[PDB]
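Asks: Dropping the structure in here first, questions after.
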Number of protein chains: 4
Amino acid sequence: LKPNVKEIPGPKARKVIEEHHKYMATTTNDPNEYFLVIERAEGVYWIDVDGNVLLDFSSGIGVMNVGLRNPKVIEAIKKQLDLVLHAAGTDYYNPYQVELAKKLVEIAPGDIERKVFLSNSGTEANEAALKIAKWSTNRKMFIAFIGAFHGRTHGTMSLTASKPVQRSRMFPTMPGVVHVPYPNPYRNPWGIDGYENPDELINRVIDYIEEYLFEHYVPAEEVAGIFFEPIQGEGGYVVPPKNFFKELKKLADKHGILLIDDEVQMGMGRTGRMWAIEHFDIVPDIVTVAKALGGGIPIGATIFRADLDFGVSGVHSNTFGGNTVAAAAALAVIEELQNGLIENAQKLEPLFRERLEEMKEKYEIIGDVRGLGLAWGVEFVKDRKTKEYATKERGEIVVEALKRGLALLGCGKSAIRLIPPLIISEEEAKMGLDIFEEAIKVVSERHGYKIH
Amino acid sequence: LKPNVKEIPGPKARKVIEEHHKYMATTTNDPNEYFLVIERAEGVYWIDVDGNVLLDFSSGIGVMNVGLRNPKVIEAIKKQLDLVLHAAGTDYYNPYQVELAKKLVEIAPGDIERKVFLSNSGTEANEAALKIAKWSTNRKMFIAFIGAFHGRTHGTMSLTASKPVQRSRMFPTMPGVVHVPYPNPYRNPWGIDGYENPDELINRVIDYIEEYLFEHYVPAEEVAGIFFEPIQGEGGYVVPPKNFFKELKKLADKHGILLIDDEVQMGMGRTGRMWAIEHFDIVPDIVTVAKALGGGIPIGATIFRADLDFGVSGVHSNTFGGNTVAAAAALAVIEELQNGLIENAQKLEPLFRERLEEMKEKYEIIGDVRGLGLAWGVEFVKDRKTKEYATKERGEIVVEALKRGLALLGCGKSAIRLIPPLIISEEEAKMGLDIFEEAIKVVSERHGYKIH
Amino acid sequence: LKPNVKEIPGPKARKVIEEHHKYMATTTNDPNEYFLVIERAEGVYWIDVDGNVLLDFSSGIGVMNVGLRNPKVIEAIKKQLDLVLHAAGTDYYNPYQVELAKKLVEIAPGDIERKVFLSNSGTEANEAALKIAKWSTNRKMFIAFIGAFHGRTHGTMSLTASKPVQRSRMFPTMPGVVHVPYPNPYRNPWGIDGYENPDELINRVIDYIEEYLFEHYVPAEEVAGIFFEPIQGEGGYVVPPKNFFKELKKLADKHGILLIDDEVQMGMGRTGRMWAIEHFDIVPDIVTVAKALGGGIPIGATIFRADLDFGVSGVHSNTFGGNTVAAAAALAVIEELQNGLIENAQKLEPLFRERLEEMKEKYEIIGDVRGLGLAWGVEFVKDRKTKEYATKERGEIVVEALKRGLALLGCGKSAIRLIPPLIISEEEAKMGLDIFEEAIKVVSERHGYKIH
Amino acid sequence: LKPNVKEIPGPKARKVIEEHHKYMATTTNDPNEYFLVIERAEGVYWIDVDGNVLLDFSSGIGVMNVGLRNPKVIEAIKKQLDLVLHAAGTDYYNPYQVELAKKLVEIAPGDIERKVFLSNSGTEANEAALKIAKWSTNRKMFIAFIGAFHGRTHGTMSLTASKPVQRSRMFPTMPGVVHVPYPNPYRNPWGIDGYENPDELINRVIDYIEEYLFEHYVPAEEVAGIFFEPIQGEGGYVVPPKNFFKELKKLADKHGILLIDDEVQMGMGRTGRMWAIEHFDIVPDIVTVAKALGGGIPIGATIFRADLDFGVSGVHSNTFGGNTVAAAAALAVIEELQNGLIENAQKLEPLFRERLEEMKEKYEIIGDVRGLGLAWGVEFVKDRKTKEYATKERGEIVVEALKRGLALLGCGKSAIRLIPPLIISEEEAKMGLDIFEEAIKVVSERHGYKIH
Ligand SMILES: Cc1ncc(COP(=O)(O)O)c(CN[C@@H](CCC(=O)O)C(=O)O)c1O
Ligand SMILES: Cc1ncc(COP(=O)(O)O)c(CN[C@@H](CCC(=O)O)C(=O)O)c1O
Ligand SMILES: Cc1ncc(COP(=O)(O)O)c(CN[C@@H](CCC(=O)O)C(=O)O)c1O
Ligand SMILES: Cc1ncc(COP(=O)(O)O)c(CN[C@@H](CCC(=O)O)C(=O)O)c1O
């Protein structure tokens, strides 16, 4: 199996795309932009409906970090289909979910007292995390960061501030969320070159929260929780300065406010550590996780400081959570991660770092490259000084990449996210990076961007 | 397999129950009322970790309608595991999510243009129904029923109204929900015997909404929707009057207000019909479903009039939506309902109708029996005139039923829900009712309730 | 002065009514129901711009309790105009605001520690009661009564529940208000004759709050207050059962919930007692007042248990609060109430009780008469059994009353409020009732209502 | 009458301050900081209870712009006491309120179609302005600026973001308000010297709204209204760059969003023009006004684009609004303003400008002076580079000023506002400025601030 795409969209793929519009809601699908109709997968390759074969650099939106069809994960589901699928894990008990909870507690950030709530997705996780914070603190408000994307349900909508379309005629969602600039070292309201000047940018963010919220309109003692992603994912895959969460805890702790680390995307080994937050050297009180945890099965988890746990029964619960198939799959994923995959993403870090700083130098359309492990984001600006978003160009590059057999996804207004399965070999990476470049190169020539 | 219980909880179950309290959040588990620790299942029975075997009348909180381990479903899954698990349905198209989506619209109540938004759970369904209701109507408010349960996320909790604990310390949740008395024929504020006088109670519930909301504090034309359960799942299995939803649509259409019907529990032919609402001869604008459709797999589904689809991309989306594994399970589950299982639930309806009216005639502790198909709800009262809840007694029956090999669920303050798998045989249905009557009989004697 | 009307509206009034529609916002003026253009006043009568003279039974919407132009009040003002008008009471202290504040606590219902927050109006009073309730209890929610009116600011409108138009296009207003049926003896959802069966109706209204809010969707211990009018001013002058507020305090104390009584209309001895609540033998934690206390001057006053005072400075404040001109008028107004005017309203109560029961016996259009002191409310019904509002007819009576020299106010959908100044003589009280009966009689004949 | 204070607080003033604490709510009073107990006034002098005489530089918190006891204003109230005090100006009509409305429309900013709503205070005005905006646009959200102070009621609380104490345990207030930095040329999150670099600062504010709200979490088409004060008053009396509202309209108009100019403090001639906004060369759609409009009587007005008016009756109204005494007083104030006072504040502008830039040069404790007409704010910083607030020093200066006979008020965290009556002579000003300096001088020596 090598990349091989004779034509796309194919007659079969064209018929699915017609049908999908007949019977399915307008979500985030894009007929022209993302005409990829998957029928099966193998290793790091999607096999489409018309037979075209594409190297994967999307990993099912980060859902698959172990691979697109992990053997150990399908054996674990098969083995768990034999005993029990569902055991109402919130009314009755079952050991599988307890085995997962104990494992999740174990691998949590830091070395502190933890408990675990189970969910079916990242939005449910972050909904959980909200209630848990509301209950334990008896405070009702929350800080999130502009660019953050925590979900699409009425709690997480409030928290999510990536695209105003997300909240189109949704107002009002859950009250008490206030937003401040994320320390985005490429776009922040201060013009600050956050790579050259990280402490200057860290300070401006903190100084905003302290001086322009707490001192004016936000009672600091009324804030349950600060919600952050350790790398904004949907927000264009943004890496904030190394010493940012350390400075943020300092300010959190000074007003007895919870830190909530949304690792729905950047967790499960993606950045060459179990959790994204470790690189930033802080122990979050609540850690939410989903996507990659279920290795292709729907699963969500909320990991928290044990003393934050719900006083009484019937505050929160869910029928679906605690499903055995998902828990069987999860334990297996975490085993795959600990036994090779997490080391592999640290191994391929310097390869994506060199090859993308190569592309930075050469293609003037690229404004910024950034990432950790196998979590990368290239943002494409029309003009480097102006930093205007090349949204149209980004779409063209993805389409071009798809034509050449590379599967990519667009995060943010003007960037593309490289997130292959953590199983990818050195020879499968160089292939993706080679294809990716050739996509930029074509679209660069097409529009008269310099090529140094 | 037969029912076969020695010590429950046995020594392995006691160890699991301990481990659960240590690692896992405080939810709706009860070591003292629901001490059932499930290792595996076959046919209609649970096998616990000590090897005790119990007849199922809980059906995993109405999720295993097709059986606790259906052969058709597990084969449909394992076939799909050979192809692909997750395929980024929100961003990329696959045929499986389309087939399921297409299938769902076809089986939907009435005969009108429908589309479908795939979700991960009941709450993730009703959350979606909210946003569809909001976006389509460009109205922000909803009506809901006291006694209703629609999920535990910041949207749905405004909608939910079963127990205050559910909303404890959560305010504010989503604004704009106003609630009103569900036409419970047994408990309503007007005292009305709703079984005897079903029109009088319908008028009252309607009179309230028109005269007390619409004429005083709730602008009719600013209401985006009315969420109702056709039978309240966590409300004690309250069955409304047959002409209720008819009267409620007369009112709804008069002000352009969408009627949303929640079938997360009573759906998938639980009541002897594919959709619970069908018994009531009305067509809802939205239908939400989860639980049973997945058939042991987490699944979500919001079915709506094509008119209400979001005009633009990026209003609502989800990473796990349209799971191919889940879609494969769902289609298999649907076939079984149409090819035997729905018929079997019409067939066994009279048995329960008989045996549970035999039980009310005999045991004074039983205030009201009610149900359709294989959805039954016995409510237990201290006195038949004052109707004080027999909460302590209801919990004892559940514990007694369990020491005699019957998995039962509480539902409401003082009632028990009988919801066996729709694959249950006549002989297995009698066996479980026998054991159910015995558990009432024990707890009746113990407390000196009358036995006629 | 006598009543004396020729053309109303006369040619100067028509010119003013035109100028008003041109320069001024669309509020609660009605050229077609309230075409009364006031130039000056003396004693108990209005003189209009054409020199038509009308007997007053409106009392400036219950503001001129002491008369339309009281000598004592105007002297108290002009004496204060010689000293100072505004003195920055919020920031600087003056003796006048303290004297009035001290005076207000002394006259307050019951005998407990009280303080006072001076405001500018009824809404600015109840807004204050909210913040005092919130700050003191550290609870965010309130209960209120369907039919209630408490003002038209973003706090109070949640509290208010008289007409939807009041809340049209305003959502969201302040969250956390839940409403319930006021124990109207004439119109309630249970049908109960509350005059006949006042306990049955009290139980119902109480049963609703306990069983339908506190037991299902409203955590009792998260309710900061219950706002009630002792008689609903814009609700058609509905007089609740005498033992109602007693039962409601039993419940309120059981959950630590402040009972707030609004006397913005029924206060200042309107009902023959200084405070309207007094008739009901309970002591409210907060008492709000405005209108009549000012005596032709804008004034606001929130009276509360000393326990609930804000711990810190800068939570609540207002620039115009504690106006010295207004305080001088208020003290003068209070003296009159205690030195003649409250007595005069007890004295004239039987007259209205007679004449309006004589009118109900005679005119079939009259569904219900009700009132205390000099607060009377006739409600007009199409039919006495169906109780459909006689809205069109009620408006005609007001117009007929006015062509015969009687200023009257609508109140509720189909009723009229009789609220003359408390300086009204027995002879002036008979005259206005005679004219009132005549206006009913005309509109009865015109529409073929029965005359017994 | 000259400044003359032998001792303060006096034995009489000490007794009032004791009593005030017995019977009055904790608001913004400060026993130690503002021990000024007014008994009467004359010209520009307060006469305290113990006989001490103080030149006024507070003007009753900006309430008196015509003087502390204007003759023309007391003659107008006296003349209006004779005819009518209250005439329920929202139910019935009266020419006085129409005469005021017509006058207010006339003197409004720009030359456009206007209507007028009447209120009792600035909070009611801004509550009005909210509803009017909500109704006309059918949008529910609003932008205000950090530092803004629009009121203390549940709508205006949301809008007000000056001190977090203001919102202490108040959450939730009205949803949908979002806040952005005010272009404060001395403190903004960008460090921008707004006097040297106004366009750079204007852009950063606009660029924040456009790029960090509209493009991320705030749908621009869902924003009814941008609320601004043309000089932040309570926020330390801050003058934003001359071309700021012009750039803000540009952005407003591009998304069909209303501009709401809160002139409650800076209006009624205070800045040497009728309205503060004129200096900034834009025509606001809604203009709110109170305080100075009533010349010592409680009055509020909301002036708006006529096509924004309430479609239907009963959306908004108030019992108090339209009071004749206040309207009589208002017309008189506006006459005083147009016939000398507004020219006088333009005359004394260069005198406060020179004498305060004198004080800037000499006293290192002064960080910034700023203002227009007779609206001035001196902010005192501990260190000029650091800009730390000298809150304690500010209190000392006010107390010191009070001791020497000068009446001042503290606006913001570390500044004092000079706002004498517009009637003040050149010789009464130099006196105030002389006293003010001597207060700074003393406190400067006391603490070892340089004196150049
Ligand atoms: C922080 C965060 N929260 C929630 C989710 C997904 O919530 P679910 O509960 O699984 O529905 C994601 C996935 N990030 C995706 C989200 C795409 C979308 O929701 O449209 C991304 O890569 O943008 C996420 O990164
Ligand atoms: C109407 C409705 N909505 C939502 C849900 C659950 O949403 P999920 O997304 O599947 O979690 C249920 C299940 N009713 C269960 C609820 C159990 C609980 O949450 O405590 C019941 O029958 O008690 C339901 O009946
Ligand atoms: C309980 C209550 N609160 C507040 C108010 C009015 O607050 P203000 O601040 O004095 O405006 C009223 C007056 N009831 C009037 C209301 C008129 C109206 O606003 O339309 C009435 O009798 O209709 C009232 O009864
Ligand atoms: C913008 C604005 N809104 C409202 C008000 C006052 O609202 P009322 O309706 O009159 O109560 C003021 C007065 N500015 C004063 C406010 C002081 C205070 O409210 O504590 C000031 O100078 O700080 C104001 O400047």
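Note that chain C is numbered according to Swiss-Prot, with residues 3-454 shown in order.
Each residue, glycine too, has its Cβ placed from N, Cα and C.
Pulled the feature table from Swiss-Prot, pasting it below:
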| type | residues | note |
| --- | --- | --- |
| BINDING | C:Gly124, C:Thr125, C:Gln267, C:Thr321 | pyridoxal 5'-phosphate binding site |
| MUTAGEN | C:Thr92 to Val | Slightly increases the specific activity. Increases KM for L-ornithine |
| MUTAGEN | C:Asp93 to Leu | Reduces the specific activity. Increases KM for L-ornithine |
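Set these features in their place in the structure for me.
Replies: Other Cβ atoms within 10 Å of the Cβ of C:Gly124 (pyridoxal 5'-phosphate binding site) number 32 in total over all chains.
Under DSSP, C:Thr92 (mutagenesis position) is assigned to coil, being neither helix nor strand in the three-state scheme. Cβ neighbour count for C:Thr92 (mutagenesis position): 19 (other Cβ atoms within 10 Å of its Cβ, all protein chains included).
Close to C:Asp93 (mutagenesis position) in the fold, though at least 6 residues off in sequence, lies no residue with a CB less than 8 Å from its CB.
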Asks: Calculate the distance in Å between the alpha carbons (Cα) of C:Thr321 (pyridoxal 5'-phosphate binding site) and C:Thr92 (mutagenesis position), and round it to a whole number.
Replies: 6
Asks: Cα-Cα, whole number of Å: C:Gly124 (pyridoxal 5'-phosphate binding site) versus C:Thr92 (mutagenesis position)?
Replies: 18
Asks: What recorded positions in C:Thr92, C:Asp93, C:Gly124, C:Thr125, C:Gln267, C:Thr321 place CB under 6 Å from ligand 4?
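Replies: With ligand 4 as the reference and 6 Å as the Cβ limit, the list reads C:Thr92, C:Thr321.
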Asks: Would you pick out, from the binding-site residues C:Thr125, C:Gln267, C:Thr321, the residue whose Cβ has the largest number of other Cβ atoms within 10 Å?
Replies: C:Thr125
Asks: Does DSSP put C:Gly124 (pyridoxal 5'-phosphate binding site) in a helix, in a strand, or in coil?
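Replies: Reduced to three states, the DSSP call for C:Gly124 (pyridoxal 5'-phosphate binding site) is helix.
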Asks: Please report the Cα separation of C:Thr125 (pyridoxal 5'-phosphate binding site) and C:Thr92 (mutagenesis position) in Å, rounded to an integer.
Replies: 18
Asks: Could you state the CA-to-CA distance between C:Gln267 (pyridoxal 5'-phosphate binding site) and C:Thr92 (mutagenesis position) to the nearest Å?
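Replies: Cα-Cα distance, C:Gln267 (pyridoxal 5'-phosphate binding site) to C:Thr92 (mutagenesis position): 26 Å.
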Asks: Where ligand 3 binds, which of the recorded positions C:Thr92, C:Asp93, C:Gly124, C:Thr125, C:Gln267, C:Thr321 are close by, with Cβ under 6 Å?
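Replies: By the Cβ criterion, which requires under 6 Å to ligand 3, the hits are C:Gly124, C:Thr125, C:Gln267.
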Asks: Per the record, pyridoxal 5'-phosphate is bound by C:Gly124, C:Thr125, C:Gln267, C:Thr321: how many Å separate the farthest pair of Cα atoms?
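Replies: If we measure all Cα pairs in C:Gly124, C:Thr125, C:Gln267, C:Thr321, the largest is 24 Å.
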